[PDB]
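To start, the structure under review is shown below, and the notes come after it.
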Amino acid sequence: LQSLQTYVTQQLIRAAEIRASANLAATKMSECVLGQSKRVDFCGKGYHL
Amino acid sequence: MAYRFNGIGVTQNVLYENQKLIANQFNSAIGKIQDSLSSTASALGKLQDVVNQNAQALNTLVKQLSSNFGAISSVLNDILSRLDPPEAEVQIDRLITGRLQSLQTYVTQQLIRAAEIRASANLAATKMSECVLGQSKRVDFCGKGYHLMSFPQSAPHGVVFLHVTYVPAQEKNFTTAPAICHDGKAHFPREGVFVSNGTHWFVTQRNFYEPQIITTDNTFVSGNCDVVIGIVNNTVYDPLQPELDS
Amino acid sequence: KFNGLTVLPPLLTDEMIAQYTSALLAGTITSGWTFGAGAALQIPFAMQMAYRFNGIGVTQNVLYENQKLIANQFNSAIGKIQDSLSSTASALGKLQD
Amino acid sequence: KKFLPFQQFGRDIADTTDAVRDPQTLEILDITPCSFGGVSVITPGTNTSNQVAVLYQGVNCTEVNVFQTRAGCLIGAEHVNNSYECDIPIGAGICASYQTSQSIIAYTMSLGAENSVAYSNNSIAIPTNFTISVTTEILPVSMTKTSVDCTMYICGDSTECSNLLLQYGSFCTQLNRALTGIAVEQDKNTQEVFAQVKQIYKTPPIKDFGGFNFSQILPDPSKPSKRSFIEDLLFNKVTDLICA
Amino acid sequence: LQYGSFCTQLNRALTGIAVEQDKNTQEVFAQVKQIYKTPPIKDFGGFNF
Amino acid sequence: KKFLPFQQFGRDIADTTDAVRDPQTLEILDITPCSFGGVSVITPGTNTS
């Protein structure tokens, strides 16, 4: 039973890291891909096109 | 709203003239929101899932007391009045051990759920300043279309945002040229695009179609006519030429 | 595996996610930045890069004059992406983790 | 597979035997676990219809309109070639919905209507009209504050039972601070979001908006609790339980 | 069964993960409701896509 | 609350006893658990007062 608790505990924590990356990816497509991003070094070094 | 249109690439001259028609489109848009939330109750499911998430967690933690957790009975008074103090401790060990694992599991889930709530809290605080408080050029953060203004609204265990966006609708097929050749030097636009309906080339905005005669004030002379690819020939109106008679 | 661990299939197949990419790629070329903010509006790609330079403070005249040079730099850059991803397999280690 | 003559039983990376050799006859027999999977029930809401469609995961049709999909066996549904918008998610890019004498059908999830954009050298589209739309976005802010007592919860009204809790040390004392920290964070989320300024601005008595009607979003003093017309519907549409 | 709903709960926790992963797929990969396609004649202005 | 003639002890959603029936003189009694509420101390810094 404790083995499952350890597994579920890690999956929930690791899920937060993936969900945080997903929101980051969705943000880049909006600023970088769809539109033109004026932010500094968000789309990578240099002025983004 | 005049300046808010300048940030999205639209001249403020369209607001003052079209502000009468915007009253019907803006007011009608607000009415649709009130009818959608009242008739459709599924739009608020985002916040409902947060309350139900804690409800299932509270009832689960309370139902654990009914479980024996390996003990003969799930009641403390029953084991204390039957088995000896030393024997009850053996059964109480399974009760506390089973409840500790259930209590820690609840606290562990709250910390994980609390982190997910904090992630959305920063977004709510970010939309307030960028969408509501200020204006951001970022696309589709405040909702589809060019962002103009956001109206915050209070909601139980959350917040609701009303965003005003500028979405173009009607368009037409136009013929555009990269440059105009008049005196032998490439003429380039300062603001807008070169559009022609088949008669004369015009300089209009990208987000709005506003035909304007080509003039030296709306363009600047750069390069020549033999460099830019796809350049076309046309005439550039000079305001100083007709004024020479005075 | 055999102990009762079930691997659930994804909601969208690798093909469907690839179609979303093709839609975005095809849109940016013809419609530039418009399709994301509203209805699709066709714009010539030559003018797209022109207005993307004006946003960063570069007069579009640079494009029309250097368009030939920008054509070699870009194409040569994409070639390095294929050689890098093909030669270097560790660039994707973020996903392998 | 061929086992070593001196090795009768095999094992995988998990130390679980996937095959065995007959103690009598010489043969290589692989051991495949029996069919197992989760039971999925795809049915429309009770308001719509009572039709139900059973779905199996990672297994073909065995037990058992019996159709097979990439996710497993699906019974009680009909396969349709026409792709529509997703309704009930299933898997492997397949969605189910209740439509037309109506039943449950299984179709491939559609990515949306096809839109072709014509590209040309001089072809350009300049909007001749605009439309103002208001999009609604909802995000959670504050979470329900709940403070649990590990002293009363663990041992109800029991002195002897509580005595055993001291042997565990801070386990109870530690869990009290974990829940207290969450309650404190709930207040900081409302202060950093709801109120972005230190002053309170009120609308003037004479309101001239230039042709726009803000009465919907403006607070109504006639009500006992000051709120906007939109906030009124949010409080009612968002719901003793706590007494127990 | 004497240990209560721990079995049920550990399944619900992992069930949520599988649901959240599908959300990251839609909230990221698909930014549009339509499918765009290029014409057969491709003029990219010198670039090779 | 009016319990049926043959019903005696009631219970709430939490399975705890909501009410009982006195076996000698028959009547229903609502049990309100005692000992509720915590104790919080509000004081300024030691060096203050």
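Residues displayed in chain E correspond, in order, to Swiss-Prot positions 754-802.
Positions of Cβ are set from backbone N, Cα and C atoms, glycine also.
In Swiss-Prot, a published natural variant is listed as E:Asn764 to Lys, annotated In strain: Omicron/BA.1, Omicron/BA.2, Omicron/BA.2.12.1, Omicron/BA.2.75, Omicron/BA.4, Omicron/BA.5, Omicron/BQ.1.1, Omicron/XBB.1.5, Omicron/EG.5.1. Under the DSSP three-state reduction, E:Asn764 (variant position) is assigned to helix.
The Cβ of E:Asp796 (variant position) lies under 8 Å from no Cβ of any same-chain residue at least six residues away in sequence. In the three-state DSSP scheme, E:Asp796 (variant position) falls into the coil class. The note that Swiss-Prot attaches to the natural variant E:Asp796 to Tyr is: In strain: 19B/501Y, Omicron/BA.1, Omicron/BA.2, Omicron/BA.2.12.1, Omicron/BA.2.75, Omicron/BA.4, Omicron/BA.5, Omicron/BQ.1.1, Omicron/XBB.1.5, Omicron/EG.5.1.
E:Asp796 to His appears in Swiss-Prot as a known natural variant, with the remark: In strain: B.1.1.318.
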E:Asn764 (variant position), number of other Cβ atoms within 10 Å: 13
